[PDB]
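> For reference, the structure I am asking about is given below.
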There are 2 protein chains.
Amino acid sequence: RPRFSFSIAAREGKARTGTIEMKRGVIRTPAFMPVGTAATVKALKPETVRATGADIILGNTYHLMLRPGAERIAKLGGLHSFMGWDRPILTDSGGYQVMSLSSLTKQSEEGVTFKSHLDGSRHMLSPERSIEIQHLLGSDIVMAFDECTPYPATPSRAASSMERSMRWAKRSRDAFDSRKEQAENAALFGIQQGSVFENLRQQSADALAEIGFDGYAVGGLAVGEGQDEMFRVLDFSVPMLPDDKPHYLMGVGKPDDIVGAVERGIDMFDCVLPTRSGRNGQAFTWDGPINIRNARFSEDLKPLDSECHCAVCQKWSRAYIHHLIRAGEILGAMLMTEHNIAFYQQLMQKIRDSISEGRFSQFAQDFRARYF
Amino acid sequence: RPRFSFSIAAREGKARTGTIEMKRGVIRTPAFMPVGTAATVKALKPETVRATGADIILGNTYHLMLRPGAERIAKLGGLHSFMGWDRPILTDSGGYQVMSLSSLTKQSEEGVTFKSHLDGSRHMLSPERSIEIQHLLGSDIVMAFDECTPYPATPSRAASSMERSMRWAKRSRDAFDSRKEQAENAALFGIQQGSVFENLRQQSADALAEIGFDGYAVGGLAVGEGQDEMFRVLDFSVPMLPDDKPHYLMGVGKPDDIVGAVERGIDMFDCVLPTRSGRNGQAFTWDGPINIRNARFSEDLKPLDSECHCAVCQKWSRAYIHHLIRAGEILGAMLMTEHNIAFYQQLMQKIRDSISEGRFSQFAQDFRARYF
Ligand SMILES: Nc1cc(CSc2ncc[nH]2)c2nc(N)[nH]c(=O)c2c1
Ligand SMILES: Nc1cc(CSc2ncc[nH]2)c2nc(N)[nH]c(=O)c2c1
Ligand SMILES: [Zn+2]
Ligand SMILES: [Zn+2]
């Protein structure tokens, strides 16, 4: 396979279905990427993640640079070898989680200095260092280092962050290109900013296309604006991005949000929602999510979902999983997580099939009627 | 297969190797039984437990009567169906864990009244109720309800508890026999008491043989007496039990203890040691246990054990597992537990092969030289 090749096989309105070919494998789009926090997809062996249908997973750069260390993972042979996942891996830049999870962050034009929420140590993440860490991890899809904008944001603050992010996008591109092995074996995605402002989103898209990237992410959404607002921003933002490259909506996982985002031109998704759902007891079903801990499931012999084809639904009952979760048993988390990730993959498969078959609009309608 | 059939294929000194045939399957002895606390073998799917070579698992009656409930598990179809393990299951009587984990225990000749360490509720466990709960669970090997003796124990207190236990052994036998389905499909094991006193152990064995059971357990050991003392008691106690029936040493799991116990005539074992080892970071190797959390394993690319054939040792490094455990990741517990249980099963296989081949003494010697 080539370093990177995105091909669109079918379309329906703004929706697209196709494939991304990379050295480590093929990624079917629209794609959902399970999240690996500390070099592990919570409570699942990599073989189990693949069994659910996942073609690619996301790796948390912020946690990895802290916990095991980027240089250490490189010395050990890279993230793929370290965790046992040999397919593509998309790594975020670490900038977002720096503002969310770290302490005493000092920002500047060079980058951001911060203290670890673990040992209390200090690090200086910049466009160059972020690109370098992702290289050390052996990432297949590298995310440009940006400055996310807090919601709500004023036009001037949103413009300032967006402009800085574009300057950082150019630095990320140059850093990526100067490293021969990375430029020849991995891909680089640029991230669009501009908050909820159309003119800013347009300026960001133009700057991003001018630099040139393998894919484009719509950043700055799913930050507390609500679905209607998010969809409204997607309506005008996605068409601004190059049509022939992948469109990635960062941090969006709710099933209805995914369906709506695909209808607006999004090709890639990721989310900790499935992995955290099996932490508090939420299991996705075609009839909406259910909290397995509720007393009504104590003697329910039916599987989590009536049509789900995952191993969990083939072998265990709601009653058993209800018991496991309430007992705080590890198997409960393993079972809940596997089902949820499988559910998401089945959702993506149904989306891909309906688009290929010219019946995606009908699918979206049927899905919502039942789910809500 | 028949309800119960123990056959000895080979012997070497006091050591034996053979099989126990039951309706749900064959159990190769000497056997090690992984422990299922709350209807689950900690961090492992039942298919994974079987993959390690386990022929039978132990179910914690005390926890099951509290957490999901005996009557509820029966309404749901039994423990086997509930947790997804279709092979034999040995269930303890619940008497031991009642004295160890419950509050305000009131003992009498009828049984024991106690308060749950969970909700603070109250229950009255007796020989009859214990036998009934194990029936409701659908247990294959039922343990008689006894009164364990605290270490150290005076001759009079040890005699009193032993005598009560024998009266309770008769009540357990009668309760088991009066329930047609249980008597025809399950087996009943009697438990020998008498602390460290030879005459008491002899009186217990005679009373037990007089009543008649499918197997005999040596109870009251591994309660703080030390290996030398435990071995000393086993030296005279095991020969007192019927030769043609299984000998089960309760709550003994250390590898060296298992080897020594087999040399003294023990056929069955169980222990939470493997499951708890992967909780604090202890991994068994043929060169002795290692604490994976230690800094020396941070960049160790070798598997947990150099010759172990488990999937964990085939796919992941010490470095990765070290990271997972220190990060508190669920996958760390899953991986550690699977390896440890596999290690124990490989230990039992090596013991069975060496006995069948008339080289068990040599194996015991070689194992100790390397392990210590
Ligand atoms: N919503 C959102 C989520 C993420 C993290 S990817 C993720 N989120 C949740 C789990 N994983 C984002 N990351 C970056 N770098 N920039 C963004 O604008 C941004 C926006
Ligand atoms: N040592 C020991 C362990 C156990 C529990 S089985 C178990 N122990 C640890 C995990 N599982 C015992 N149980 C009973 N009923 N009677 C005993 O004398 C006794 C002695
Ligand atoms: Zn399922
Ligand atoms: Zn192993």
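The residue numbers of chain A are those assigned by Swiss-Prot, with the residues present covering 11-382 sequentially.
Note: Cβ is positioned from N, Cα and C throughout, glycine not excepted.
Swiss-Prot feature annotations, pasted as is:
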- A:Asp102: active site, proton acceptor (ACT_SITE)
- A:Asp102, A:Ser103, A:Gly104, A:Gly105, A:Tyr106, A:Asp156, A:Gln203, A:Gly230: substrate binding site (BINDING)
- A:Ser103 to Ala: Strongly reduces activity (MUTAGEN)
- A:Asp156 to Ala: Abolishes catalytic activity (MUTAGEN)
- A:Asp280 to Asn: Abolishes catalytic activity (MUTAGEN)
- A:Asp280: active site, nucleophile (ACT_SITE)
- A:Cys318, A:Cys320, A:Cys323, A:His349: Zn(2+) binding site (BINDING)
> Looking only at C-alpha atoms, tell me how far A:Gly230 (substrate binding site) is from A:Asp280 (mutagenesis position), rounded to the nearest Å.
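About 14 Å separate the Cα atoms of these two residues.
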> What is the set of residues, excluding A:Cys318, A:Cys320, A:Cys323, A:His349, whose C-beta falls within 8 angstroms of the centroid of the C-beta atoms at the Zn(2+) site?
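Nearby residues not in the site list: A:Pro313, A:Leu314, A:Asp315, A:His319, A:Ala321, A:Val322, A:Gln324, A:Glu348, A:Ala352, A:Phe353.
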> Please list the binding-site residues from A:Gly104, A:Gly230, A:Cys323 whose Cβ falls under 6 Å of any atom in ligand 1.
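A:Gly230, by Cβ distance under 6 Å.
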> Check the DSSP secondary structure of A:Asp156 (mutagenesis position), expressed as helix, strand or coil.
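It is coil.
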> If one looks at the chain holding A:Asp102 (active site, proton acceptor), which residues at least 6 apart in sequence have a CB under 8 angstroms from its CB?
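In sequence order, A:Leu68, A:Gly69, A:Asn70, A:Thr71, A:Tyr72, A:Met153, A:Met260 meet the Cβ cut-off.
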> Inside 10 Å of the Cβ of A:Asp280 (mutagenesis position), count up the other Cβ atoms and send me the figure.
21
> For the recorded positions A:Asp102, A:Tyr106, A:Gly230, which residues place their CB under 6 A from an atom of ligand 3?
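If the test is a Cβ under 6 Å from any atom of ligand 3, the answer is none.
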> Within 10 Å of A:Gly104 (substrate binding site), Cα to Cα, which of the recorded positions A:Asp156, A:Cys320, A:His349 are there?
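Correct set: A:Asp156.
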> Going along the chain, which residues six or more apart from A:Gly105 (substrate binding site) have their CB under 8 A from its CB?
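A:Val122, A:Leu135, A:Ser140, A:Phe155, A:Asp156, A:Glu157, A:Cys158 - these are the non-local Cβ neighbours of A:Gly105 (substrate binding site), listed in sequence order.
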> Might you list, by sequence position, any residue in that chain lying six or more from A:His349 (Zn(2+) binding site) with a Cβ less than 8 Å away from its Cβ?
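The list for A:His349 (Zn(2+) binding site) reads A:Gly288, A:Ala293, A:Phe294, A:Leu314, A:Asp315, A:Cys318, A:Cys320, A:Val322, A:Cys323, given in order along the sequence.
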